[PDB]
Amino acid sequence: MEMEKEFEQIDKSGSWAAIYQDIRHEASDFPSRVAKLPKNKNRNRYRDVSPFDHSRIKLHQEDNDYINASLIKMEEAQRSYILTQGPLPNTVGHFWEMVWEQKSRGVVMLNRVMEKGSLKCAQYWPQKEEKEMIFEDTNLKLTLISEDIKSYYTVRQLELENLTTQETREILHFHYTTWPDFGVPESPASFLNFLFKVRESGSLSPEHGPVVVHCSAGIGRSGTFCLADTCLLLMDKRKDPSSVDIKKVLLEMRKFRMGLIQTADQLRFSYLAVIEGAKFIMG
Ligand SMILES: O=C(O)c1ccc(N2CCCCC2)cc1
């Protein structure tokens, strides 16, 4: 079926939970043996969210190459994304090592450091120009260059230096600051505006390594971001845009990381975002 009318048919019939459970039942199951090794317990935020072995990002280290991060490679859309958990106190250096090694231009953050009164990820970037951060375990230096605070999101320019080689690179930090503590946003308009700002920066384009996207577990909000981006790109590329099937795209993405889209409300929000976004792309 088309998307917008499938949408009203699920709303009128109140069957979002049943649609979402079907997706969960049909989703891929692949091994995640490296994630579960005892030496990696303090590298995982949640025991039930792990990268598959076949798609995990490897750190360029011989001691321990593990990080909780996955490469989502979308062949028809010609887009790639790295989805990862919010960094932990003992993985902030690994996080920036990955950004460096994978040649990423942008980092997309969809959570606040504290939500619901608890810490959802480490404070992993510097908050003042004159107070830079040094990650001694991976030999990197990170400096805040500029910051632009808007009503729904903040964009930061960061300088990452590889202290071994003295090479430097400019990284863009895109921080969506207004996702509610509970539920999903009422309107997708600010989320779509944010997606378009990431696109306009070059961070999603083939001349750079994959964008790094995270929330707390790296599967819910993060899944919503890449699912909406890929569906809208496919609607522009195909002769028949009404052939784009958001449930099939989501199942393809779940071949590369488990659990993408965590609730039926996130599934409905993803439909809403793609539907509204497809009208703005043209008019
Ligand atoms: O009939 C439809 O459902 C339909 C869906 C998407 C669409 N596009 C137009 C071209 C790029 C943006 C969305 C056109 C038609």
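The backbone N, Cα and C atoms fix where each Cβ goes, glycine too.
Record note (Swiss-Prot) on the mutagenesis of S50 to A or D: No phosphorylation. Counting Cβ atoms from all protein chains shown, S50 (mutagenesis position) has 22 others lying within 10 Å of its own Cβ.
Among the sequence features in Swiss-Prot, the mutagenesis site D181 to A is noted as follows: Substrate-trapping mutant. A 10 Å cutoff on Cβ-Cβ distances gives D181 (mutagenesis position) a total of 9 other Cβ atoms nearby, all chains included.
Every protein chain shown contributes to the tally, and the Cβ of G218 (substrate binding site) ends up with 29 other Cβ atoms within 10 Å. What Swiss-Prot lists as substrate binding site is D181, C215, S216, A217, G218, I219, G220, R221, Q262.
Here Swiss-Prot notes a mutagenesis experiment, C215 to S, with the remark: Catalytically inactive mutant; abolishes sulfhydration. When secondary structure is read from DSSP and collapsed to three states, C215 (mutagenesis position) falls in the coil class. Every protein chain shown contributes to the tally, and the Cβ of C215 (mutagenesis position) ends up with 27 other Cβ atoms within 10 Å.
The active site, phosphocysteine intermediate annotation in Swiss-Prot covers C215.
Per-site Cβ counts within 10 Å over the binding-site residues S216, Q262 peak at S216.
In the three-state DSSP scheme, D181 (mutagenesis position) falls into the coil class. Around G220 (substrate binding site), taking its Cβ as the centre, 21 other Cβ atoms fall within 10 Å, counting all chains.
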